[PDB]
Amino acid sequence: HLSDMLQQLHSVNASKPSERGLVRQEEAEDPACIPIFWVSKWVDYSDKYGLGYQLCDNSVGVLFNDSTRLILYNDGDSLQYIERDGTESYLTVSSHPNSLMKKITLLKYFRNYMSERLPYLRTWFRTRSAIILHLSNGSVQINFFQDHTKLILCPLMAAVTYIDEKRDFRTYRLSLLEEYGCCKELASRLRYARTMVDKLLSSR
Amino acid sequence: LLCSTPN
């Protein structure tokens, strides 16, 4: 949930992780918390059709402007269609689901554009600082525009994954992180994320 | 404006 998460975030922040006598952020790491999913790439052509995104497993998905979303698996043929209400259909690029060929061409453009158990995007939204991606499996991912750093948050393991400026991958157990603290920068991203999660529950 | 940054 976003409540579990919000609880965990409110918590690590309440603790002011960066105003420490000694910040031993190295110790708050945990290689077993690496989330299974995150958005490798995204494309906001939503002024026209919507947001196309690529999961780290290389499956591509587009959440259209009808709130319908087509997801092409990383094998290239399999499809998942989620209607405006959430019904889930499993078709195929070759099986030809009649009426889906316009939609399927729009996905291949997004697929081609980005390359040139599967959790889809529940919803998203940008602010001037970042784009927020809320995945069905519960993780809120926040990609910050300015310095290209990223926060992927999984409420299932109370874990925060932080891809930084140099492009290094680092996963922290939010609460260990609440024992050892972390540098300013990550501590402020968790505050931002906190605000972002509130909102995912507010406007939701 | 914008998309992911890849490449």
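What you see of chain A is 373-488, 507-594, where the numbers are those given in Swiss-Prot.
The header says X-ray crystallography, 2.8 Å.
Yeah, the Cβs are placed from backbone N, Cα and C, and that goes for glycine too.
Quick look at what Swiss-Prot lists:
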DOMAIN    A:410-488  domain 'POLO box 1'
MUTAGEN   A:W414 to F  No effect on centrosomal localization, nor on S-phase progression; when asscociated with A-427. Loss of centrosomal localization and of S-phase progression; when associated with A- 415 and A-427
MUTAGEN   A:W414 to F  Abolishes interaction with CDC25C and reduces centrosomal localization
MUTAGEN   A:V415 to A  Loss of centrosomal localization and of S-phase progression; when associated with A- 414 and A-427
MUTAGEN   A:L427 to A  No effect on centrosomal localization, nor on S-phase progression; when associated with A-414. Loss of centrosomal localization and of S-phase progression; when associated with A- 414 and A-415
DOMAIN    A:510-592  domain 'POLO box 2'
MUTAGEN   A:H538 to A  In pincer mutant; loss of centrosomal location and decreased interaction with phosphorylated CDC25C and BUB1; when associated with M-540
MUTAGEN   A:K540 to M  In pincer mutant; loss of centrosomal location and decreased interaction with phosphorylated CDC25C and BUB1; when associated with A-538
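Using a CB-CB cutoff of under 8 Å against chain B, the mutagenesis positions that qualify from A:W414, A:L427, A:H538 are A:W414, A:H538.
If you look at the deposited chain, A:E488 and A:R507 flank 18 residues with no coordinates, and their C-alpha atoms are 26 Å apart. Shown in sequence order, A:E555, A:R557 are the residues of the chain, 6+ apart in sequence, with a C-beta less than 8 angstroms from the C-beta of A:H538 (mutagenesis position). Cβ-based neighbour count (10 Å, all protein chains) for A:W414 (mutagenesis position) stands at 23. According to its DSSP assignment, A:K540 (mutagenesis position) is in a strand.
When the C-alpha distances from A:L427 (mutagenesis position) to the mutagenesis positions A:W414, A:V415, A:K540 are tabulated, the minimum falls on A:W414.
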